[PDB]
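Peer 1: Mind looking over this structure? Questions follow.
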Amino acid sequence: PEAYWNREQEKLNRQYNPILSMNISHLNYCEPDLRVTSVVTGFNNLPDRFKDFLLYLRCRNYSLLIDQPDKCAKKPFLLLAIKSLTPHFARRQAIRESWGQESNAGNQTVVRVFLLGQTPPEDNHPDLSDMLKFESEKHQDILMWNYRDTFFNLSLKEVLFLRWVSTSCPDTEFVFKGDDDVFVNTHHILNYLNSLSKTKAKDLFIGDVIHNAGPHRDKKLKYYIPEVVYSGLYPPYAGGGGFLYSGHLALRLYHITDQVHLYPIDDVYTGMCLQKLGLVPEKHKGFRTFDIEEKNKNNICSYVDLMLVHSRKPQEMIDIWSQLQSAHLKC
Ligand SMILES: *[C@@H]1O[C@H](CO)[C@@H](O[C@@H]2O[C@H](CO)[C@@H](O[C@@H]3O[C@H](CO[C@H]4O[C@H](CO)[C@@H](O)[C@H](O)[C@@H]4O)[C@@H](O)[C@H](O[C@H]4O[C@H](CO)[C@@H](O)[C@H](O)[C@@H]4O)[C@@H]3O)[C@H](O)[C@H]2NC(C)=O)[C@H](O)[C@H]1NC(C)=O
Ligand SMILES: CC(=O)N[C@H]1[C@@H](OP(=O)(O)OP(=O)(O)OC[C@H]2O[C@@H](n3ccc(=O)[nH]c3=O)[C@H](O)[C@@H]2O)O[C@H](CO)[C@@H](O)[C@@H]1O
Ligand SMILES: *[C@@H]1O[C@H](CO)[C@@H](O)[C@H](O)[C@H]1NC(C)=O
Ligand SMILES: [Cl-]
Ligand SMILES: [Mg+2]
Ligand SMILES: [Mg+2]
């Protein structure tokens, strides 16, 4: 293949599969990979996010600057992992007070971590480090790694989080991973998990699954991908707004990430890893990555049988959660 990602991924396959038989690491090489500037046609005219992505593609051994090593001291039933950016204090606090509160009903432990990278001064971010330290010491739910938190590094956020699950939470029965702008019906998720056989729970992966998609080639769009970078269709994948999977599958996914090069779209990368495990993510009608109908937004009963809705402001999560607590008396 002439697209760079497909070509490098093909070399990874030959390295991990002897059946294809007939030098720098791809995991901890953290100097700029200068070979790309001549191998990728038109490299110097690509947007800077693609330049950074290609140059540092082969580095993924980043360290935890803020950890919660005992977050899973009690074996969790459901681990909530929410991707967030440093300045999103209102979003995280609204999630703590509403659908992301830690609980222990029925001795089914629900624990919560927020997943952050760094917002460094070199990239003109305001210094909010003291506020973040304050928030971490009070709420103890912040995991932070030492890489530039950007959209094109979100698949790195996924791999580093899966590494944390494998080292610090390998016994969690289920994992929900989602965004910090979605409302999640945590009560409905728990009822769904308790209705699953152990056979079905073992390789659980459900979400708003997209089939037969491909890279957008419109340079003006958010998910634009040049043809010199990737070619062909995307594997099936759940919309990143939120998906639900078992801890057992989380450990298998982490192991397989070594065999898949990082990709600028994080939920596509998780689909590539599922495909390499021989699994297909399962569409579930309760995942509304594109919101619900206008008139239904006002009726709390529209939320009783949903898993999540995208998107919702901090104030809206709290209002929906509060009304939802008495929805069994009204719907
Ligand atoms: C995902 O997250 C990772 C981890 O944070 C990011 O990786 C970092 O990327 C930055 C670039 O954004 C890297 O910083 C750059 O390093 C270049 C190479 O530095 C080496 O080589 C020079 C020259 O030999 C040495 O001087 C240097 O000490 C290193 O040995 C620098 O050349 C860059 O300089 C830039 O900034 C200066 C101003 O400070 C300008 O004047 C320059 O012209 C130039 O623009 C820059 O410092 C950094 O090394 C990466 N870190 C790691 C750990 O890999 C990814 O970028 C990020 N990916 C995405 C897509 O966001
Ligand atoms: C509903 C839905 O399908 N959302 C997906 C969409 O994001 P979307 O288009 O919804 O854009 P958002 O601003 O909501 O960001 C998505 C999520 O990633 C977090 N975030 C964003 C930027 C960043 O640098 N670091 C960070 O952690 C946000 O806090 C947020 O939780 O495309 C992203 C990939 O590009 C996916 O990861 C998102 O799951
Ligand atoms: C990753 O490991 C390599 C090899 O030991 C090392 O040179 C590099 O500095 C590491 N990267 C980070 C971000 O620690
Ligand atoms: Cl916010
Ligand atoms: Mg650059
Ligand atoms: Mg969003």
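We number chain A the same way Swiss-Prot does; the residues here are 55-76, 89-397, in that order.
This entry, so its header tells us, was determined using X-ray crystallography, 2.3 Å.
Cβ atoms are placed via backbone N, Cα and C, with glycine included.
As listed in Swiss-Prot for this protein:
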type    : residues  : note
MUTAGEN : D245 to A : Loss of enzymatic activity, no loss of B3GNT8-binding
Peer 1: How many Å lie between the CA of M76 and the CA of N89, given 12 residues are missing there?
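Peer 2: It comes out to 19 Å between the two Cα positions.
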Peer 1: For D245 (mutagenesis position), write down the residues of its own chain that are at least 6 apart in sequence and whose Cβ falls under 8 Å from its Cβ; none is a fine answer.
Peer 2: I148, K149, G306, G307, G308, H376, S377
